[PDB]
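Q: Sending over a structure as structure tokens; questions will come in a sec.
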2 protein chains.
Amino acid sequence: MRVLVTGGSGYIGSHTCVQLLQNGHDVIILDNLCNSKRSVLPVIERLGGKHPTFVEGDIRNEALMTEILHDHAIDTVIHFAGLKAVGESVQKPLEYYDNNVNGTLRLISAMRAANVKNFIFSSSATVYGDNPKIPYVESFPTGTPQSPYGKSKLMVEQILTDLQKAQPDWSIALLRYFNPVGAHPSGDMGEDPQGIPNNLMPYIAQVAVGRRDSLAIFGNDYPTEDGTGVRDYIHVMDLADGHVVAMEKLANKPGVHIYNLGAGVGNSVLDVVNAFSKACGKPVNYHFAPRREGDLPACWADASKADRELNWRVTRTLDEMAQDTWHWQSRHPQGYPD
Amino acid sequence: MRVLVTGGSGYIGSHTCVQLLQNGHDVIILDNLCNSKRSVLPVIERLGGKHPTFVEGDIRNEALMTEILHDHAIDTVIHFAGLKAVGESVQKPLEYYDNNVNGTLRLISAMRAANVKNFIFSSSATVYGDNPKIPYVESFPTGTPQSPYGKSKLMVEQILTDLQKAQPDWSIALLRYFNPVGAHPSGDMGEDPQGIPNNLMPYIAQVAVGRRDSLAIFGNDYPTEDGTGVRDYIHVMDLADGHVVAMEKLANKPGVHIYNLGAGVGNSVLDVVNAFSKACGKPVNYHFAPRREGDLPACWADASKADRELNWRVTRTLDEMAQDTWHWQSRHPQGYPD
Ligand SMILES: NC(=O)c1ccc[n+]([C@@H]2O[C@H](COP(=O)([O-])OP(=O)(O)OC[C@H]3O[C@@H](n4cnc5c(N)ncnc54)[C@H](O)[C@@H]3O)[C@@H](O)[C@H]2O)c1
Ligand SMILES: NC(=O)c1ccc[n+]([C@@H]2O[C@H](COP(=O)([O-])OP(=O)(O)OC[C@H]3O[C@@H](n4cnc5c(N)ncnc54)[C@H](O)[C@@H]3O)[C@@H](O)[C@H]2O)c1
Ligand SMILES: CC(=O)N[C@H]1[C@@H](OP(=O)(O)OP(=O)(O)OC[C@H]2O[C@@H](n3ccc(=O)[nH]c3=O)[C@H](O)[C@@H]2O)O[C@H](CO)[C@@H](O)[C@@H]1O
Ligand SMILES: CC(=O)N[C@H]1[C@@H](OP(=O)(O)OP(=O)(O)OC[C@H]2O[C@@H](n3ccc(=O)[nH]c3=O)[C@H](O)[C@@H]2O)O[C@H](CO)[C@@H](O)[C@@H]1O
Ligand code: NA
Ligand code: NA
Ligand code: NA
Ligand code: NA
């Protein structure tokens, strides 16, 4: 298929692109480079074994989106482009609503204009909001996310859902997940966050590598086996794969297809730290801090539906998540070149 | 104050503008004319006793919005611009999300750029979603609206709320209400809907005037006194007034001010039909039909908060709503001139 991948140079997008190319699809990457560097492009092509077309631009530019779709005769679109920092979203709500909500809107308006009707949305498990019932199932109603970021994700899901109802020939997947971690097994692609990492893994990684002094652990008095918070982590390669399978199997199958992508289990903070100490060969430094306000003691997604309907399930482990991360750091200590 | 009124040439906006001008504010009307005609302008000026500046344009054009705010040194903005047809929204979701959600976003992004921080949002009681607890109070959590229109309204409320939190010096009112009806007592301004009226009143009005054969009443077996659905109707002059008071008293008072605007009581379908037969001098034709799917038997807003905090309450009656409507039809049978 001919696939446009917005946000194709980012973390999840880059790995997905490689898999797409490996499966022989024709890939067009659209990225504005606000959170990625052109230097990943050549890596993508090399690992994918095929050349992807790159277009630097913004999803908010409806005109350019239309042009692209037309020019490349796109069949389907995998949408990763947007902003995703939860704390920053509380500080700069408008940027989040413009990139995420308006950004998706402009993008699907261009699709309509170009006659494209296959869409894969990189969603978020934040949509379940504060559900005390765990694990989360696709059959659970959505809740109210707490940050502008979470809210933007739910808004886009609703917008897409109404669009499908009005244009019943569309096929739209809403892929929900929690924490993507890990890196391509080559160690030549991985997460390259700029500034302070918000996500546990990257943070742990930076402490281990010596960029940070110690990890602060938010609470040690939860009703969990070891007293630390239990979360959901998915290897970026498993996640990329899930996006590819969904794109392939859902194309031209009208409807709104909702799927949780995850391992189907939770891991504690300590579990993740220990996996990492293990991968990097030295004890990661940490200390305890108080609970982070609004935190549940445990949370994870039920991924049965995806197993059943798409025949998809994870195949990477927590240790591999830690190892592959350390492997990329080790090989590209300064990230992607400028 | 210097006030920009988006959607100033529309139904609610036109009446509001007249009141603003009467109170001596300097008014700038911004309207794209998609659902109104330039011919109301001169009426507005005449009834207001002062000249309002008119600018034809779209809220989606951030550049023009910025220019305007600057040029006219705006102090506060009353935002009525958007699309509001519930059925059409189910058919054309994207237009609703673009005009309402993106339209408000572009508008508040321009305000930020121009340093304007007083906003009055014309919201909707649809935000309470399917609350079985009546009457609805501002203290009730919001629910999930059922149509794209309802949803767009809740989305904008949330966006504004997050914006205020991030920019704490802003003053933002969220004015919620149900069914605006009626007309300026001069009979020289009123609702001028094109095509089939969706709202009960306008419909009743068209049947009475002879444009339609009969009113269909959706169910006569509800658990209400007369078996027909009980709703909330507010005279457009009372509504306009509430918008003016809110603008005046809330200016420069930081926060998100939520207020329901209504009479504090419900009226049945038959009640409204009888009021109308009364105003037009002939029995309105009607027949019963089955219940409309998703309808509650009764619904209305509690307006105590506004009485208490703004010292505002309605002063027009149901009969007046009917009379003033008939009065405008009688004087301007073809609506506003082309
Ligand atoms: N728990 C969660 O919700 C979960 C966690 C991570 C990622 N995600 C989603 O996955 C997607 C990809 O995230 P990621 O982790 O790879 O982050 P990322 O920042 O590496 O990738 C996003 C890419 O989009 C680009 N981009 C941003 N705004 C753009 C715009 N307006 N036009 C064009 N390009 C634009 C950035 O340059 C970047 O390359 C996002 O939609 C994100 O919300 C969700
Ligand atoms: N129950 C409810 O929710 C309730 C019922 C009626 C009105 N409202 C709200 O009140 C407001 C005013 O409604 P109204 O009844 O006077 O309808 P209206 O159509 O008469 O007024 C809206 C005006 O905005 C203009 N407009 C539309 N999109 C625009 C855009 N993108 N740029 C500039 N101008 C634009 C139209 O030309 C029109 O003059 C809307 O926000 C509407 O949703 C809510
Ligand atoms: C960084 C981020 O986007 N967090 C979001 C993530 O939370 P989520 O809890 O899934 O993931 P995080 O990476 O934020 O935290 C993982 C776990 O590690 C803990 N932890 C994290 C970082 C750290 O320095 N120390 C520490 O102890 C957390 O308390 C938690 O128990 O998705 C949730 C929605 O479902 C949101 O509520 C969160 O705001
Ligand atoms: C036209 C419109 O926007 N309706 C919206 C309005 O409903 P809402 O019920 O407030 O107002 P309407 O004008 O649609 O209907 C008023 C009453 O009259 C009845 N009626 C209406 C029209 C008609 O031809 N015959 C008839 O019998 C309705 O069943 C109801 O009992 O706000 C609600 C949100 O709170 C939405 O759920 C509705 O979709
Ligand atoms: Na339809
Ligand atoms: Na670097
Ligand atoms: Na802040
Ligand atoms: Na006319």
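Header says: X-ray crystallography, 1.8 Å.
Note: Cβ is positioned from N, Cα and C throughout, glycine not excepted.
For reference, Swiss-Prot lists these features for the protein:
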| type | residues | note |
| --- | --- | --- |
| BINDING | B:11-12, B:31-36, B:58-59, B:80-84, B:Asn99, B:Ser124, B:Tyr149, B:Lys153, B:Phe178 | NAD(+) binding site |
| MUTAGEN | B:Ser124 to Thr | No major structural changes. Catalytic efficiency is about 30% of that of the wild-type enzyme, and affinity binding is similar to that of the native enzyme |
| MUTAGEN | B:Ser124 to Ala | No major structural changes. Catalytic efficiency is very low and affinity binding is 21% of the wild-type enzyme |
| MUTAGEN | B:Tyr149 to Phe | No major structural changes. Catalytic efficiency is very low and affinity binding is 12% of the wild-type enzyme |
| ACT_SITE | B:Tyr149 | active site, proton acceptor |
| MUTAGEN | B:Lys153 to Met | Decreases the catalytic activity. Not reduced by sugars in the presence or absence of UMP. It contains very little NADH |
| MUTAGEN | B:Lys153 to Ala | Decreases the catalytic activity. Not reduced by sugars in the presence or absence of UMP. It contains very little NADH |
Q: Would you kindly give the Cα-Cα distance separating B:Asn99 (NAD(+) binding site) and B:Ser124 (mutagenesis position), rounded to the nearest Å?
A: 16
Q: Using a 10 Å cut-off on CB atoms, tell me which of the recorded positions B:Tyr11, B:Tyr149 is the least crowded.
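A: Least crowded of the recorded positions B:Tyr11, B:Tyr149, by Cβ count within 10 Å, is B:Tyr149.
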Q: Cα-Cα separation of B:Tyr11 (NAD(+) binding site) and B:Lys153 (mutagenesis position), in Å?
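A: Cα of B:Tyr11 (NAD(+) binding site) to Cα of B:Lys153 (mutagenesis position) measures 18 Å after rounding.
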Q: Quick one: pull the CA-CA distance for B:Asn35 (NAD(+) binding site) versus B:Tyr149 (mutagenesis position), whole Å only.
A: 16
Q: Looking only at C-alpha atoms, tell me how far B:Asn99 (NAD(+) binding site) is from B:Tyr149 (mutagenesis position), rounded to the nearest Å.
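A: About 10 Å separate the Cα atoms of these two residues.
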Q: Roughly how many angstrom lie between the C-alpha atoms of B:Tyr149 (mutagenesis position) and B:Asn32 (NAD(+) binding site)?
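A: For B:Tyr149 (mutagenesis position) versus B:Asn32 (NAD(+) binding site), the Cα atoms are 19 Å apart.
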Q: May I ask which of the recorded positions B:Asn35, B:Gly82, B:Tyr149 have a CB within less than 6 Å of any atom of ligand 2, listed in sequence order?
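A: Checked recorded positions vs ligand 2; flagged B:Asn35, B:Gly82.
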Q: Helix, strand or coil: which one is B:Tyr11 (NAD(+) binding site) in, per DSSP?
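A: Helix, per DSSP.
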Q: Where B:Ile59 (NAD(+) binding site) and B:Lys153 (mutagenesis position) are concerned, what is their Cα separation in Å, rounded?
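A: Just about 16 Å between their Cα atoms.
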